[PDB]
Amino acid sequence: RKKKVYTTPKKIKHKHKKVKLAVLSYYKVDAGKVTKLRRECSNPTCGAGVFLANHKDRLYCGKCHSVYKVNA
Amino acid sequence: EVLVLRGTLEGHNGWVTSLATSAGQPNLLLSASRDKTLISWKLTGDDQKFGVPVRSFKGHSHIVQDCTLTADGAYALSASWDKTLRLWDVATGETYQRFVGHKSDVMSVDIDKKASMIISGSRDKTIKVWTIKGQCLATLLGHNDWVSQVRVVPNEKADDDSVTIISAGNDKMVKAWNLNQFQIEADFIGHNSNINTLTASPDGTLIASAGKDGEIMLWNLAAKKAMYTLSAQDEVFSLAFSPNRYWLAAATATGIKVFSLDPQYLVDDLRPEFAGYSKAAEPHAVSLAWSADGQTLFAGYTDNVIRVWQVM
Amino acid sequence: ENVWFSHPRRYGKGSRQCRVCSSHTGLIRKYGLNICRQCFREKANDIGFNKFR
Amino acid sequence: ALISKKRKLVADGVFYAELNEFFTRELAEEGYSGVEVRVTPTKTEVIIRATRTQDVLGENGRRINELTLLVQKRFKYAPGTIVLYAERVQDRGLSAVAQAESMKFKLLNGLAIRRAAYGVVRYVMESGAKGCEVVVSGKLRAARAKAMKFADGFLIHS
Amino acid sequence: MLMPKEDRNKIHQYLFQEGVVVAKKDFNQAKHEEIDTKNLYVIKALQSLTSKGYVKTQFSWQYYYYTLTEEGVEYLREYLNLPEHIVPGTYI
Amino acid sequence: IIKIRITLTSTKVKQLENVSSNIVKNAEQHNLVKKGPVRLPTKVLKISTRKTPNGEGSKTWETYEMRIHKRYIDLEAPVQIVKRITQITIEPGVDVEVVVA
RNA sequence: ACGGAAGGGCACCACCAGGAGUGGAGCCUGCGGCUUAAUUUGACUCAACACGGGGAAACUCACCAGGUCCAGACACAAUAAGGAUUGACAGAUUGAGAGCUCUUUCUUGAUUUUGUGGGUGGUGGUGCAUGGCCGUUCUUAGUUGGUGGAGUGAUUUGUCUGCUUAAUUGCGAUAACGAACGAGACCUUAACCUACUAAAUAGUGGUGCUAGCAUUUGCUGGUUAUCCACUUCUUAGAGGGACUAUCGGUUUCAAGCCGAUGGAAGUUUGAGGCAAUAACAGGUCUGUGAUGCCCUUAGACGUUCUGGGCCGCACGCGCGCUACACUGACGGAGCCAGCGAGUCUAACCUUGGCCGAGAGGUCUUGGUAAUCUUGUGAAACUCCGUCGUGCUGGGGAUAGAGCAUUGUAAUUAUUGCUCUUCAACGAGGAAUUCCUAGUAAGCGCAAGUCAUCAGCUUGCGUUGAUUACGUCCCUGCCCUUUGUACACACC
Ligand SMILES: [Mg+2]
């Protein structure tokens, strides 16, 4: 063992660093009541405080590790 | 095996004139002292503290000379210079029965097996044998000098045919009594000074007696002979026989000496240090007794301390 | 990440290991010793294995 | 229970070996010499043999309760069934474990090898030993390792 | 090291009420048997404490030996509980 | 009365024989039928490492021996004297187990 | 120190006289060479090469082709509760149900991220920097103070002419006297005990119940405790016994040696364990959380996961196994041991009943063990029969098909069983190893490694010899004398 040739293509890529977006916490604001958008989860361990992401006809929540899947 | 330092027990205001143990509870230790009281101890098996007293017994008006415990570990008996004996329990103090009738001090009291009767050697040259109701069933005479120490012998057989007691006074001679007939059976002569302590071996055959001249000379009352004599070269105060292994301990003036009597040599010459006390005489053990297991030996010194020596 | 220690280790030299030097080679597991060959020879007297004959 | 006596008697033998190596590593600076394990029912005990008992017994009973708790946690004992004493040494000039540790710390303090060894061996003979022998081996004062020994009296290996 | 906070408390609570941790030198041990967090979590948190002091470690026979020090008890006081509490066996 | 059994396993003969003598010594001072010490054949545990670290040198072999001595005594006694016979005989190197029946 | 110098002794790691062999054949097992992506590596005369306890499918694993993770502690600085950061459904991607990484947008939230220092780990290098351990010099008997003597001195004597011993073991002689280590003594094991201590976890005899024959009162049995008695056999505590006892013969008349008798035992009773002073650039950094110095430390030389390799074959070498047959092969029959191991929160040794040609499968049971496996009913061996001098029915290499077991996984056949295939090898050249009595040799069994694999090793028992009771001829060793231009010491 002398050195490394690295025949794999030069991938020093890292993960997404929990991508730094702007402020994202908006149910909806009117002139000043609040209505629910990006609806909550049906899990009994989730007392309606977690958003369900919609990507492509899917509903995925991040409170679970893997699967909060109630498709609509 | 060497006896070493384990701890000290401070619970008195006088010399610990007696130590006694019972096989019922290995953590119990009864201790009579010069402060007219008896202190029962509770042992925990730890460092220098070793534990705490449990019950303090009061009611004697003079020095409690000798204390003893029964087999069950509950009942206790005390011989005190107030011409009375008192029978206690370690539960709540509570003197059951007093024993009066002696015209002078009583040195040693002793309880027979199965709590049957009690013997008592006193300073009126008598050996009074008492019931547990307080009735002195028999009084024995024949001692010219006043008795210093009495004891019953431990029958190896479980009450084979009879029980016998032994006596030792300041008359340089040891008596051996059978209280079943209230008769004398053996005069043991050969002491040159006043005998102040005697002890019977747990085998029920060997008797060790010792006095002011400091010789510890042996008898076998089964054969009624004399074996030998060995000296500690100073005054000795009390003797104790190990219940399990073959040792004999002696509370001397210079300190404590434990003897391994099968090949008959000294072992270690126990000399604890008392943080000074240089100009006058050093404190010495006055009463000692082996424990039930035989791995621990308690000694009552003059300076308010019960000291424990334990084999490693 | 479910693949860090996914391989089973229930037998062979990869499961057992010396309890003193943390090695898989030269293991003595007679009488439940589970110690290295060299480490046993260091403290056989402490364990109680003496050499008579 | 319910272990064969061959596997049982092996177990407490290696239980001694684990405890002895732990106490040498922990109480190295206290002049530790050895232990013995008291196999008995009703709160079995372990006795330590170290020169400086006033350091082994810490302030207000410290330094031995932590040691007892560490043995209790490691070996899975019932609480209150293991206790630790400490009697110091019998004739510490006659023990090699005490003397080799004394050699090491004298060497660690910057003392010369000849000066540290002769002081140790003269103390062992002052302790009534029949013969003593101290050997130091390694790169002592040069890059090439040597081995110089110090003997007094006589020693038998037969 | 991630070392989540609710598991940091129970590790530090055990170091308070006992002060002695052995913790079985074997990573990914799958639920260490005194503190029911991971043994990797126990080892690295107490190593994190050791590098700044507060605890002394002795290692022998694939087992650690963590012991709380006098400088660790006063920092563990304000971190976990109130004063006038005896961590080690100093209370008799 | 109840019939019990005292079994002693040891690695030291001197620390076993006198205790078995002591066990039977507290057994005939008052009279009861003994069925005394039956000594099982001794067990020799052998471990044979080579001699060495890594295998250079002449192939020298060792043998480490652990000796096990076993005895059992079958006694019958009332319950109050079965207790304090297994408390007073506590000594290094030997384990004592008592079979109730 | 060496000598193809001399004198005195010793050694089956020397020979003699022999035995069994190895080297010749097939195989499997290490080493080299070649090959390979890698075929990891250390070790090269004794004192490397069935050695690294190294019988590697994964792991081991150190090598190769790839994919993860930080388990980079702490100190400082910067980002950062208008979010420091972690994790992930589905798809792409990937050997892959690795949110590796990307598309999307959820969650977590102050422990983290980046930078600066450091920390840690390394089966990375250096055993020619070391510790410890081992091997060897070295299966031998050697080694050193004190005081005194000799010499200017390095040094020498003591520590020796002779005899004796396994022995620097002793008798002795003596400018030495008195000592210490080594040897011996010691410890363990195998031998003898009708003597003690007593054993339903070892046996023995009688007594009860009961079976078969004979019947006449007997023989062979069974009966988990039916009961009684004992310790010859078995066990293990304390002991005894051998010290060359007695006699004869040899020597300076001593240490001793030889012969015979008695004895269980006459070689130090047999065998071990332990084992001097001094040394080796002997081996080990790949046993160690033993360790100095150098290297690496995030695309890692750390660690983990998937595959592969260590086993690859024109050839050479070392340790072995199976054979070349009739003192044998095959089929029935007899049946005879010893050393040991074996599972509580875990599947260990397995009896017995049933199914199956076998391998094996299934239902239970005993055992944490002088209790059960187990009397380990082992094998060689012994009868009876077939074979008939024929590479044959010796040999079972190589190869084909199928059935099972362990294992996540059996292909590069793990291994076991069944059928078929039926090679070389006709007693092995030069060389060369080991061995003197319950020994060589033949034979199998237990344990280590183990999940599965023993042609290996550590021990054990079965059967059991021929030849010596010597010598320095070959190879070495100890002492003395002697020569030396050698001291890295005749390489
Ligand atoms: Mg005055």
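So for chain D, numbering is Swiss-Prot's, and the shown residues are 3-160, in order.
Looks like electron microscopy, 2.9 Å, at least that's what the header says.
Yeah, the Cβs are placed from backbone N, Cα and C, and that goes for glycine too.
Using DSSP to sort the residues of the domain 'KH type-2' (D:21-92) gives these counts of helix, strand and coil: 26 helix, 18 strand, 28 coil. Taken from Swiss-Prot, the feature domain 'KH type-2' applies to D:21-92, supported by sequence analysis.
The annotation that Swiss-Prot gives for the mutagenesis experiment D:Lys108 to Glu reads: Impaired ability to rescue stalled ribosomes. Secondary structure at D:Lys108 (mutagenesis position), as computed by DSSP, is helix. Around D:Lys108 (mutagenesis position), a 10 Å sphere centred on its CB holds 17 further CB atoms from the protein chains shown.
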